[PDB]
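Note sheet for the following structure.
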Amino acid sequence: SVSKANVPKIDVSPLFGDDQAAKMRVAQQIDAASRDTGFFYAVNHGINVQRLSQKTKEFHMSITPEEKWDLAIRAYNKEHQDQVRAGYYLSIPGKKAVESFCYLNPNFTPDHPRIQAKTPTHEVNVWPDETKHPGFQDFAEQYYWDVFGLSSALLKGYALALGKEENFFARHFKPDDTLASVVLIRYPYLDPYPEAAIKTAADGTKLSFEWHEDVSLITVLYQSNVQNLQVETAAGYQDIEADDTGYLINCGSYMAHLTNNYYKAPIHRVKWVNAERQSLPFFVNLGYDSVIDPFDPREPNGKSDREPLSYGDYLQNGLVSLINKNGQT
Ligand SMILES: CSC[C@@H](OC(=O)[C@H](CS)NC(=O)CCC[C@H](N)C(=O)O)C(=O)O
Ligand SMILES: [Fe+2]
């Protein structure tokens, strides 16, 4: 009774290469999707998503309660005051179904100047014991760089789409300083599924996570093949078809700011489904001091009545606001 959202598949492979005309034809497809529902699937992205899913499953299904406390963010473990972002986010049986593991830039090491300075939103990742999870830390760090590479290519396409040179965003998206994160979200099957863990939208739809815009520049998402996402359009909420072979891409509210809402950050939500599944976002965040001057591609002089906002300010406020709105995940 809900209609299907228009979410085109775009072959992004030309964004990795040097065929400028072909990159422009990709850019156009990105422009079109961004102005329509705000979602598309990136196909021919080069990443082994089946192996991602398998390694992620192995982790989620083998990590023990003892380990989850030992890795827990501050919201679950007061001993871990430095873990605001990175670490384990516990479920609460009977009340909260979702659980997840977040990690940041592998280059945020104890000697990183921003870690030394204790700058907000920068943390050193926590990992489980290697002997209990062999290969996991190395797999996950490598995945960070594989999805970083895809995101750089995507950002070349968004820049071209907006009438800019292809490095317009990508120059602010750097291995040594990016605030990008990976989140490995487990949405469990539960029998019985507690009502407490199911939210209800104003329209009656049962949800697992309420409506929101993403806190990102763009978001680069892998999910299992279980339909769950909806996007608000002018025709109401529409269902996003699942595709476990591609990456679902959308703009976050930083892109909306920079573009004066020419590329809106689409409002979307997560339907409740009683299915064991994965939601594995990569949030494309810039550096803490990155500032892009806002502009408007619908105005002849390109000028915007919005003020510049540094990415670090944006991100810290955004993540707090999202927790206030939709709850601690
Ligand atoms: C379809 S919304 C994507 C995913 O939800 C999230 O990841 C939500 C909404 S985008 N994001 C967050 O909670 C922000 C996580 C930020 C992360 N802890 C960080 O520090 O970067 C889900 O529930 O499937
Ligand atoms: Fe989201």
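Sequence positions for chain A are given in Swiss-Prot numbering; the residues included correspond to 3-331, in order.
Note that Cβ sites are derived from N, Cα and C of the backbone, with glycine treated the same way.
Here is what Swiss-Prot records for this protein:
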BINDING   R87, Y91, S183, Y189, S281  isopenicillin N binding site
BINDING   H214, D216, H270  Fe(2+) binding site
BINDING   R279  2-oxoglutarate binding site
DOMAIN    176-288  domain 'Fe2OG dioxygenase'
MUTAGEN   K98 to E  Strongly reduced the catalytic activity
MUTAGEN   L223 to I or V  Strongly reduced the catalytic activity
MUTAGEN   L231 to T  Abolishes the catalytic activity
MUTAGEN   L231 to I or V  Strongly reduced the catalytic activity
MUTAGEN   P283 to L  Abolishes the catalytic activity
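Swiss-Prot feature annotations superimposed on the structure.
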{"residue": "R87", "record": "isopenicillin N binding site", "contacts (Cβ under 8 Å, 6+ apart)": "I75, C104, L106, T123, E125, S183, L321"}
{"residue": "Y91", "record": "isopenicillin N binding site", "contacts (Cβ under 8 Å, 6+ apart)": "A74, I75, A77, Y78, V100, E101, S102, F103, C104, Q330, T331"}
{"residue": "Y189", "record": "isopenicillin N binding site", "contacts (Cβ under 8 Å, 6+ apart)": "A99, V100, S210, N230, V275, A277, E278, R279, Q280, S281"}
{"residue": "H214", "record": "Fe(2+) binding site", "contacts (Cβ under 8 Å, 6+ apart)": "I269, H270, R271, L324, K327, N328"}
{"residue": "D216", "record": "Fe(2+) binding site", "contacts (Cβ under 8 Å, 6+ apart)": "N252, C253, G254, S255, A267, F285"}
{"residue": "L223", "record": "mutagenesis position", "contacts (Cβ under 8 Å, 6+ apart)": "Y249, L250, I251, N252, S281, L282, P283, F284"}
{"residue": "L231", "record": "mutagenesis position", "contacts (Cβ under 8 Å, 6+ apart)": "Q225, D241, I242, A244, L250, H270, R271, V272, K273"}
Check: same-chain CB within 8 A of Fe(2+) site center, minus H214, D216, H270: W213, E215, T221, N252, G254, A267, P268, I269, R271
Counts of helix, strand and coil residues, the domain 'Fe2OG dioxygenase' (176-288), according to DSSP: 10 helix, 48 strand, 55 coil
Candidates near ligand 2 among the recorded positions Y91, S183, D216, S281, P283, judged by a Cβ under 6 angstroms: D216
Close-lying recorded positions around ligand 1 among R87, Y91, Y189, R279, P283, where CB distance stays under 6 Å: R87, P283
Among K98, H270, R279 [recorded positions], residue with fewest other Cβ within 10 Å: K98
DSSP three-state assignment for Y91 (isopenicillin N binding site): strand
C-beta crowding around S281 (isopenicillin N binding site), within 10 angstroms: 22
Cβ neighbours of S183 (isopenicillin N binding site) where a neighbour is any other Cβ within 10 Å: 23
Protein Cβ atoms within 10 Å of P283 (mutagenesis position), excluding its own: 22
